[PDB]
4 protein chains.
Amino acid sequence: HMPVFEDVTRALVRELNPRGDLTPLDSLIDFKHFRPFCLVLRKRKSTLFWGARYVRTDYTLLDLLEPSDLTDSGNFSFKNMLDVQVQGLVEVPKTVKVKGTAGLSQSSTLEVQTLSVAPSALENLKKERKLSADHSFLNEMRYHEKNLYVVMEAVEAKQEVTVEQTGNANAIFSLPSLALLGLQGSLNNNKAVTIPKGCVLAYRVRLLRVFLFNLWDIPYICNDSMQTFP
Amino acid sequence: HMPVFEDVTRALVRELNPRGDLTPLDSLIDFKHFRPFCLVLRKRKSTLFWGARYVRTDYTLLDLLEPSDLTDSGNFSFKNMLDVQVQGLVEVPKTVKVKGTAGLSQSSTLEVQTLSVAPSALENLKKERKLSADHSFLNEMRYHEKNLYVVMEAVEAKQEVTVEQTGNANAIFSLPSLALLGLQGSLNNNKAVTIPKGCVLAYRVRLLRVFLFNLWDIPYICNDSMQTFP
Amino acid sequence: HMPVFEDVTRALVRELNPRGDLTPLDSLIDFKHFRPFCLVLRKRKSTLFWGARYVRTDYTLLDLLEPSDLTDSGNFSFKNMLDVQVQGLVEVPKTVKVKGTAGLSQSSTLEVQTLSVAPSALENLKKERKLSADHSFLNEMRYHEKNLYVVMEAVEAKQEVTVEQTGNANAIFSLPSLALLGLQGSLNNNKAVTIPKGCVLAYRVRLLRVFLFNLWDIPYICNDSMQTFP
Amino acid sequence: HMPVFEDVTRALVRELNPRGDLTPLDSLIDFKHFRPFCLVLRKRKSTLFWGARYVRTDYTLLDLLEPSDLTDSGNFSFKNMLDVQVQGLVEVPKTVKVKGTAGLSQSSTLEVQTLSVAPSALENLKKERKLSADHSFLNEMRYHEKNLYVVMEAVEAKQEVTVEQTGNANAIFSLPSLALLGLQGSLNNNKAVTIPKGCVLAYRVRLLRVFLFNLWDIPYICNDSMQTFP
């Protein structure tokens, strides 16, 4: 449970845009829902020591209305590889000796490409378009006060890639408390994913503040107290 | 009893969409019933330490009504392989010495492809179509308060694959309680499955809330208290 | 008496659909009666630690009435092989030393294919068709309250295969209770079956609840108390 | 977390314009927003021991108005490379022995090119052009008193380059406080980025002081007390 895709997205984030917005993508499949314009749920938001996250939602903004100008191609070539080994001991007085040696090789030379909805295109959308009010999905959203958020920019693989991630572990117990249980668990896993083209790797988020009656906006000030359905 | 197909589905899940929805497929044969639109029974639902599961049911939603737009092809190539060995001892005072050494190699370089019923297609279905009320199957379902669920998205093998899974075990007892029973059980199994194309590997679930008289929906809020037949 | 065909069916079951329905086939010959639509007798039904079983019956449902749409081909390739060796000792005070070493190699790389009567086809059958009442067979069945069951889906060998299963045993006694009976029984058997095409391997069951006068059904709720002839 | 792009920008800055203006670029992607004419937010401004920083903002000055004369090509070829190794010990009285050995190789032979908005072109812009007052973005900016700043000159890669940065670490603990925890964490990462053409590396900033009603300027005196929206 040091999964592949999440670790890759986290690594490329810390390489690419530390300090903030870009949140990696936890579920690999749902990229087609983490496209731009799309919606997301708070889902254990950030800390100073954690990384905020969100989840899928099967309705985007165009569908939930009653302007396709995706504008950027900032491209990059991230080649990460590492081999982390760890070895810990514990020698307590019952002769209880624990000793765990793990290791983990990761390898990925992938491409990245960026997208963004034009602020002009958006502002014009919110300007002319208008929100519905009988839409069942959002009807329940306002019912239950989700404070859902929205993704502005994505981070995609401009071409199909693969990731490799292998691990090993070897942990022994030696405890003459229960008949000298001398045990040695172990494993040596490998993993090889073929990240398909278009799979968003890291995405950005942006609040969706819908006014009473009944239009909406997506301000820059996403203050902690901000809320979608007042 | 470390079966092959279930372990594969579990591994690909933790590789692909941890944290939630995707539940592996326990029975291999019933994929043709775990297709999208299909129904499922609670069957020892989730915990914080377990993985929710469900079962077959021989009637889908189209049949149980009185719109085929399966929309996604997010594809992936999962190559897992590992060799876990375990060795435990027990040396208690009757000279009772137990010692078990097991091992397990698993290997699978398979393909995966994803499906999803379009929310638009669905909403339009639930809109125009309407539920029957004399259907015998559902008649008993409402009789007995099953709280059945529904599968939205599937996870299929875009082409035929095979899985290999072998194991070994060697467990000795040495107990001078019954005439020094010194025993050594052992085994070395192998297994090779040919996963046929189209066999759903992991699937997703979604509640089916049918209102009194007599239409229905499948909300996003699948709250614990939610129920199919009120 | 670790027969071949039953062990194979049991192994493929635990590989294919654990946890429930699929019951292996004990008698090899009677597959032509364990076809779909067919009937079966309770015959030491399940436990939490056993595997339910049934038996032949020389009349199916079509014959016992006054719609051939067998619909599935979910196919599989099960390759099992193992070599289990066991060795036990007993050294009790009369110098009675028992010591048994057995072993067992099994090998089978077979194909499997699945069948199922369409729920629609069935429901229409039960709808239009109707049960007889002078049929002698069922006359005795209602006489004697058999609570017979019915098979919906089968599991067949899409082509002819063979199974190999050999065993060995070597058990010695050394008891100076009767003139120092020092004995050593032993054996080394082999077995090779040629499973013919179409031989159902595992089958599924389904109750047959016939109402008073005089039609019938086969509900999903097969509750323990359920009964064929009230 | 000794990221690549930031370290490169910092190194080239200290090589190129120490002592002041040029602030490196923290996020790699947002160069298309750190182009000239663009806006930025204070975001933990400078110290005597730190390096001021800023962030993206999705609206430039041309858009926020109701003159393209980018004038410079001062070009350079920075080839940096180094291998810093560090090794520290701690030997305190509980037998607690900590010992950490890290290392870091960085390599980059890149090109640099400079840009600047002509002071004449600017002065004429601010002269004829005039600020809007209903623009939503800036409406919130004046609401919340951001004291946003503006970028005059950029520092770009006149052609596509790559950067390489690898690291290693090996830190051991030896503490007979908890059962003689003798541990050894370690790692050996590598990283290879393909900096695309046009990616601003270091940029310069410049305040934006908008007068009451309702025009603006960007003075040379950027005094600490200066403020965008009085």
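First residue shown is number 1, and so on along the chain.
The header says electron microscopy, 3.8 Å.
Placement of Cβ uses the backbone N, Cα and C atoms for every residue, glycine included.
According to Swiss-Prot:
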BINDING   C:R10, C:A11, C:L12, C:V13, C:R14  cardiolipin binding site
MUTAGEN   C:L183 to E (Swiss-Prot position 186)  Impaired pore-formation
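Neighbour counts of Cβ atoms within 10 Å were taken for the recorded positions C:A11, C:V13, C:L183; the minimum is at C:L183.
Neighbouring residues of the recorded cardiolipin site, listed in sequence order and excluding C:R10, C:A11, C:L12, C:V13, C:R14, comprise C:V8, C:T9, C:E15, C:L16, C:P24, C:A202 (Cβ within 8 Å of the Cβ centroid). For C:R14 (cardiolipin binding site), other Cβ atoms within 10 Å of its Cβ number 16. Rounded to a whole number, the C-alpha distance linking C:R14 (cardiolipin binding site) with C:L183 (mutagenesis position) is 39 angstrom. Between the alpha carbons (Cα) of C:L12 (cardiolipin binding site) and C:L183 (mutagenesis position) lies a span of roughly 39 Å. Long-range neighbours of C:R10 (cardiolipin binding site) (same chain, six or more residues apart, CB within less than 8 Å of its CB): C:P24, C:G51. In the three-state DSSP reading, C:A11 (cardiolipin binding site) counts as helix.
Calculated from their C-alpha atoms, the gap between C:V13 (cardiolipin binding site) and C:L183 (mutagenesis position) amounts to 40 Å.
Rounded to a whole number, the distance between the Cα atoms of C:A11 (cardiolipin binding site) and C:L183 (mutagenesis position) is 35 Å. Using a Cβ-Cβ cut-off of under 8 Å to chain B, the recorded positions C:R10, C:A11, C:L12, C:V13, C:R14, C:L183 reduce to C:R14. According to DSSP, C:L183 (mutagenesis position) is assigned to a strand segment. All protein chains included, C:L12 (cardiolipin binding site) registers 22 other Cβ atoms within 10 Å of its own Cβ.
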